[PDB]
Amino acid sequence: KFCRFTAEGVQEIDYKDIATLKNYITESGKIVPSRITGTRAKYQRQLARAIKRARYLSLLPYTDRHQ
Amino acid sequence: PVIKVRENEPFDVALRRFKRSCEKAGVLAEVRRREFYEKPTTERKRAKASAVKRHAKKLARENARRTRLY
Amino acid sequence: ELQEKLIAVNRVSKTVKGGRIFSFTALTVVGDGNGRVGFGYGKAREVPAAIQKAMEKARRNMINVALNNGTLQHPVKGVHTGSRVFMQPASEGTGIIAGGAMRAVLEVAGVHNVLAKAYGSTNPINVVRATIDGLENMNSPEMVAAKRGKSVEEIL
Amino acid sequence: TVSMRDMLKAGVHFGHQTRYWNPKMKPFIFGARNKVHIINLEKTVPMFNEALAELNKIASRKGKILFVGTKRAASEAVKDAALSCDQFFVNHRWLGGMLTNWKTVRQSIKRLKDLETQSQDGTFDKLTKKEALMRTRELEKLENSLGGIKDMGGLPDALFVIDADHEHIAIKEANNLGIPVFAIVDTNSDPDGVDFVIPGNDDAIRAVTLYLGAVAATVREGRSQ
RNA sequence: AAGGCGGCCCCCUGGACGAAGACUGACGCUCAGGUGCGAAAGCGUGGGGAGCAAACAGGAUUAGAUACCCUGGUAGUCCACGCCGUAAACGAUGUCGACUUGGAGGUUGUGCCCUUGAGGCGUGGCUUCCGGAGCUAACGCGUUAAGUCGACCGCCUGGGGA
RNA sequence: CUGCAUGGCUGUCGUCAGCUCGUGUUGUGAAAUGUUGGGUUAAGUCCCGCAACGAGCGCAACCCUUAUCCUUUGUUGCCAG
Ligand SMILES: [Mg+2]
Ligand SMILES: [Mg+2]
Ligand SMILES: [Mg+2]
Ligand SMILES: [Mg+2]
Ligand SMILES: [Mg+2]
Ligand SMILES: [Mg+2]
Ligand SMILES: [Mg+2]
C-alpha cells in the first residue's frame, strides 16, 4: 500500500497512542511485517520501538496468552 | 488465539476458522526450525540463498517479457 | 600464384559414448610476396581435407600490411591471449631471423629482413594471431602524416 | 518526400521508453517526454536525404537492392513497396545464413525451381491426392518464406533494414560480406554496425509507409535513367 | 578499520553523512622496523552453571565401528581480571588520488515546483543485481573494475621434503 | 575342433527415436549451434522463437489386405423378372 505516516506527515510515533497503533499488531501479539503493512524502513524501526514500549508498559500484550 | 465458537455455528466451520487462525499465526511452521540448533553461519547462508532466489525470480519475470512468444 | 605454407597439424580428439573419435586441425598461412597476408584454421577428419579447408579461409581472411621495400617500417609488438611477439626491421642481407610460426608468416608477407622474438606461450595457433595483429597495427609514414596533418618530409 | 513536417505528422519523432535507450545514440535525442524519447528531425532529414541520394545512385548503377523486415505491422507494406520499385524483399523471420550461406540458399532456390516446375508439369498425377497436397504445402510454405529472392541471382548489392535492432544478424552478415546497409534505427538500436544511419521511429505504420514511399520512389527515380 | 555487533531504559563516548557558510594554508599518501585491536577454541585465579555440549559410560547399526541413530554426561559455552595473536580472519581482490557507455533497486539527507496521495524535477554518502568498451588462459570484473595510469609497502620463482 | 580368423544369417536393446553430415556462425583453442526451449504428436511429426540455413540414414507415405461406390469380362457361379 503506502506509508500512512508519511501520507499524514506524522514525524514521530509515540507508544501512548493505542487506538491508532493496534492496527500494526496481529491478533497473536506479533508485529505485522513491512511487506504486509506497506511502511517505510524509517518508520518501521520506530513502530517496533513504540510497540516494545507499549508491551513493557502493559499497553499492548506480548501475545494472546500470558498466564 | 481464542477461537471461542458462538451459537449457530457448525463445528466444521469452527475448526476451519481455528486452523486458518493457526496458519496465519504460523505457530506450527516455527517448530520445524526451533526443533534443532542452526549455527549463525548456516542461518546466514540460508538467508542469502533465499534472498538470491527471491529476486532471481523477479529478475526472470522481468527478463522473460522480451522474447519466447510461447 | 600466391604462396602458402601450413605451419602445424594437430591431432585433437573427442570422446563419445562408444569410445573416442579422432579429428585433425590444420593451421595455414597464405601470402603473395607483398603486404597481403592471411591465416586459416581448418578442422576435418584427415590432413589433406584440413589443409584444404584452412587454405580457403586464409585466402578469404587475408589482410594488408604496409611493409617497406625489403623490410618493415618500424619495430612493432603484438599481444595475443598467450603470445607476445616483438618484431623489428633489419638491414640488407640480415634475413628473416625468426622462429616458430612467425618465420612462415613473415616470408609469405614478403619482409626479407626482420628480427623477431616471441615471449610467453609459443603455440602456433596463438602466435600466428599475435604476429598478424602486430603486423596489421603498424603505421606508415604516409598514413601518420595524413592523420596528423603534417608531411612525410616534416616527420622523417 | 523528405519533409520534416510529413515526418512529424506521421509520428516519426516518437521513440521508445527511456529505460531501453542505447547510450551510443544520444546526439540523436531531442529530449525526454513522459519517459519516452524523441528523435531529431533536424538530424534525421539530412541523413535520410543523403542516404536516398546514395540509394538512387547505386540503383542507377543497376544494383540489386534487398529490403528485409520481419515486423508484423509492416509486413505487407515492405512487399507492396518492393513490388512497386521492382526490387527484392524478405518479410518473414530472417534465416541465419541467407547472405553468408549463399550456396545453400541457391540449393534451396533450385529445390523451389524443380518444385515450381512440378506445378506446370502436372506431375501431381504420378501420385495420389495425399501426395499432391503434401507437395502443394511444401511449395506454399517454402515460397512464403524465400519467395522474394527467387529471381535475384547472387548476393544483393545493397540492403535496406526496417529495424536494425531486431535484424542485427542481417547487419552483421552484410558487414561481413561488404554490402552497404541503410537501416532504420531507433533510440534502442545500435547505430554502429551500419555505414548509413537513419534515425527516427522504427515500429509505426505511418512511419514505415513514409520510409517505403521515399525509398521506392527514389529507386524508381534512379532506375529511370 | 578488521574481528564483529539484534527486547527496553538510563549514563559516558567513538565514528559516519547533508543544504548554506566562515576559517589555517600542502599541515597530503604510503610505510620495513615498532605499537594497538583482533572470531572461536585454549590456559590461570576467583564465581556461577538453566539449556546445549568435547572427553567418558551405556544402548543401537555393521563382518568389524575406539563414529555417524538414541539416553545420560564433565570440561567448556555465562561473569570479572590476566596469557596466545591463531581462522576458508574471503571479496582467496593491500592503502590513497584522477578518468571511462548505461539500466533496474534498497537505505539516508537536502533543494525547488501548486506536495490536493511516497505528485514531479534535481542533488550527495553507503549498498545490491544485470550490462557496453576494455581486460583476462577462461571462469568472470565491469564506475564499489580484475578497464588505463600515478605514490608506497608486503609477497611469489616446480611438486614433495616443509 | 577353432562363431576369440571369418563370410553369410539371426535374436535382443528397439518400429525405441534418435544417429550424422555440408555450409555458415560463435569461442585463441579443445569445441558448441543446428539436434536446444513452449504448444503438439506415435515420432528429430508440425509450428513459433532462437546463427542458423539445408541434407543423409531416420517417421509417415510409396508396398499387401479390409471397409462405401464405378466399369469390364458371366463359367464350374446368381436366380431380379
Ligand atoms: Mg572463549
Ligand atoms: Mg549427544
Ligand atoms: Mg557407544
Ligand atoms: Mg588471505
Ligand atoms: Mg595507513
Ligand atoms: Mg556485471
Ligand atoms: Mg519441445
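Throughout, chain C uses Swiss-Prot numbering, with the displayed residues spanning 10-165 in order.
Method reported for this entry: electron microscopy, 3.4 Å.
Here the Cβ of each residue, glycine as well, is placed from N, Cα and C on the backbone.
These features come from Swiss-Prot:
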| type | residues | note |
| --- | --- | --- |
| DOMAIN | C:11-74 | domain 'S5 DRBM' |
| VARIANT | C:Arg20 to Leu | In strain: SPCR9; spectinomycin resistant. Not a ram mutation |
| VARIANT | C:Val21 to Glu | In strain: SPCR7; spectinomycin resistant. Not a ram mutation |
| VARIANT | C:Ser22 to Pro | In strain: SPCR13 and SPCR15; spectinomycin resistant. Not a ram mutation |
| VARIANT | C:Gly104 to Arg | In strain: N-660; suppresses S12 streptomycin dependence |
| VARIANT | C:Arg112 to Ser | In strain: NEA-319; neamycin resistant |
| VARIANT | C:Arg112 to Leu | In strain: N-421 and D-1023; suppresses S12 streptomycin-dependence |
| VARIANT | C:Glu151 to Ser | In strain: B |
Do any residues at least six apart in sequence from C:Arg112 (variant position), in the same chain, have a Cβ closer than 8 Å to its Cβ, and if so which, in order?
C:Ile105, C:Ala125
Just to verify a number: CA distance, C:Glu151 (variant position) to C:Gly104 (variant position), in angstrom, no decimals.
26
Chain-internal residues, separated by at least six, CB under 8 A from C:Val21 (variant position):
C:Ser32, C:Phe33, C:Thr34
C:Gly104 (variant position): tally of other CB atoms within 10 A of its CB:
12
The domain 'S5 DRBM' (C:11-74), counted residue by residue under DSSP: helix, strand, coil:
14 helix, 35 strand, 15 coil
Measure the Cβ-based neighbour count of C:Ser22 (variant position), defined as the other Cβ atoms within 10 Å of its Cβ.
10
Write out the long-range same-chain contacts of C:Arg20 (variant position), meaning residues 6 or more apart in sequence whose Cβ is under 8 Å from its Cβ.
C:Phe31, C:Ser32, C:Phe33
Whole-number Å distance between the CA of C:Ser22 (variant position) and the CA of C:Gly104 (variant position)?
38
